[PDB]
Amino acid sequence: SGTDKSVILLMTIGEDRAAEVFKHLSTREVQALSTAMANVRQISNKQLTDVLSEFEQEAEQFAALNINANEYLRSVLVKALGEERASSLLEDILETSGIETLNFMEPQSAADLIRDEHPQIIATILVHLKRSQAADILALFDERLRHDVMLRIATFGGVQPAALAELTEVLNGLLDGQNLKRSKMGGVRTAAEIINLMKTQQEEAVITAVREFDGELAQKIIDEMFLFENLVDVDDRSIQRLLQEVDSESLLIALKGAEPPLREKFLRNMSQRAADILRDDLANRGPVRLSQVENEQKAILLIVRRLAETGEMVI
Amino acid sequence: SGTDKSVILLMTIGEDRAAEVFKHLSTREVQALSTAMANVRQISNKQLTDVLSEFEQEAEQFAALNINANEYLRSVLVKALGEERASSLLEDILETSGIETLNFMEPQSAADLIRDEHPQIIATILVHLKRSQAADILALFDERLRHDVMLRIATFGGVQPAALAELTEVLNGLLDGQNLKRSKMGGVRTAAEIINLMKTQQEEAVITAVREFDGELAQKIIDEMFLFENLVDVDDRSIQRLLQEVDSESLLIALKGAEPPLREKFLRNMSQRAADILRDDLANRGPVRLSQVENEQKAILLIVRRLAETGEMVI
Amino acid sequence: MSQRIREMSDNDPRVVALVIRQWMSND
Amino acid sequence: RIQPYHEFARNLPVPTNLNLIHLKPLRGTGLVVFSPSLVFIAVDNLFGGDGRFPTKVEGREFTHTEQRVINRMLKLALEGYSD
């Protein structure tokens, strides 16, 4: 049979080659081949030669020049329609057991679903669930239930297959219209974009109301509205004022972390000797951690906001 | 017959060759061949020549290039899908008398099963069981029953075949749905992984509750959460602080017991002269027992935890 | 055991996987 | 125990699993009462629980999985009592 021929091929190609092939095979195929492999006792020379001949004849046809379909498709979609459309199309293309289905669900919904269950059952399901999903679910539980689950998981001794099957059937029965669960449309960022499109008086009202509410997401939107990479679109005088109001080291670090166009714009806005000194210091220095560069850019953006509010800078 | 030809072949290949062949034969086949061998009185030259010719004709066909199917399959599965998936698939592939069936069962279940029996019957079953399984079963018995069984085993004189058959039949009758008994899913380690995925405040609550409970498994999870080999993923400053807080000998021993990447990372975090001295001492020294290296690594991990709690180290 | 074995060992693992899948389907 | 029906009812913890059975050919409806503690113990044992943790008072309706556990107990109990 073809399974026997594949088993003989895997035996005769070497452990490394067979292991590499199994990395390109599904779980069912790997399990079936391994089960067939363990029962192999003899492989005669005629059988070996026939297997080699058949495999070579099959490989003559393909010879398919295998391509990484996922990576190539992602790159094509990105370079064609941007990151957002590419990611949306990949999600559409990508889109089962009850436990596996729960792993494909929202944390709060699954948490409330299993919350109406015996704590041992909750612990068993969470063990059978993905670690990240289980951690998200447990963070939403009450302190007493969370402690009970953590205690039970620390003393988990395995479940009977019949109990596992019954639990899976119950979870399947409890399922709802989870098809196309959740949707990425917008929020916060879209609100910031809309605010940027509303009048100066309207954005004054916006500052007012956002400060009035929770305050935390208000500051988050303060940070979000306008970014450091948007400084390239500002007029030269505002950039020069920023150079005046920004320390040399912070500006140098920010330019190091920024794009060559923004760096060249800042250098042009600087004097010749100062720009040359900045370039020399950049060349003579070493790599800077991303956190430090981000902090310096945040400080520079705070200075940008301060100058813009006073009217010295136009955004 | 083929059995007679095989017997003649075993006689004529030599004692060592026949012994090696019996190592590749099942118990029934070995018993049958040995029974046939003991009744052999004469092997004429014509019979010998015919047996040699038939064996050579069979060996011309195979000539099968026999491979260790179990070892090769294990290596392929490991190098293909990791140790865990390989072990799971091997267990699935691998998966009888009543006594033999009891040897394939959980210690507590078998202990409670035979506990409801006469002590002499218990001793006979334990003698017929595997030594490790019997020791596990006896550890779960009460002191009086354990002492009685040990006394009875010390004076065991053999059992009648009819009594053995009746005992086997009774044990077979007492069997339950033991198919797919027990299951390796998770526990403790999975709990530690989930804790590592829960927030800093959540892990504070975790320390709290685990200390609150039994305390012993709390310390076991303290040890389990994060390992010495995970130090490679820590930032350089934390490694340097660890070098500051760790004695030279302990660090040297731990690097000797660790992987070359971690050793190179630690050497890079050290000064040039100190690293050179450490390498020279490693080369000039001799092998160190695993227990000592593990103890030094445990001390270094305790120092790591102490530094991380104080905020000087980020894990 | 000619050089054909070495040539097969040098083939792409994806090709081997596809051939194995085709044989299993034909089973 | 021989007692009026209301006396038996008042001693049953709320909630409790009550199953209606008929003893044919006799006319009437029998009841099988399972305490919540026994159901919780069975669920804990069937899902690998070692029983170290004491049971917590809930006063909640049984889940469908617990319903199936109760049915599994009930079938065996019915066979035993019939025999």
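Residue numbering for chain D follows Swiss-Prot, covering 85-167 in order.
The backbone N, Cα and C atoms fix where each Cβ goes, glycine too.
For the mutagenesis result D:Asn155 to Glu, the note given in Swiss-Prot is Altered motor bias with clockwise rotation, partially suppresses a yhjH disruption. In the shown protein chains, 10 other C-beta atoms lie within 10 A of the C-beta of D:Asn155 (mutagenesis position).
Under its mutagenesis annotations, Swiss-Prot gives D:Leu160 to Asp the following note: Altered motor bias with clockwise rotation, partially suppresses a yhjH disruption. A sphere of 10 angstroms centred on the C-beta of D:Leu160 (mutagenesis position) encloses 9 other C-beta atoms. D:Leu160 (mutagenesis position) falls within a helical segment according to DSSP.
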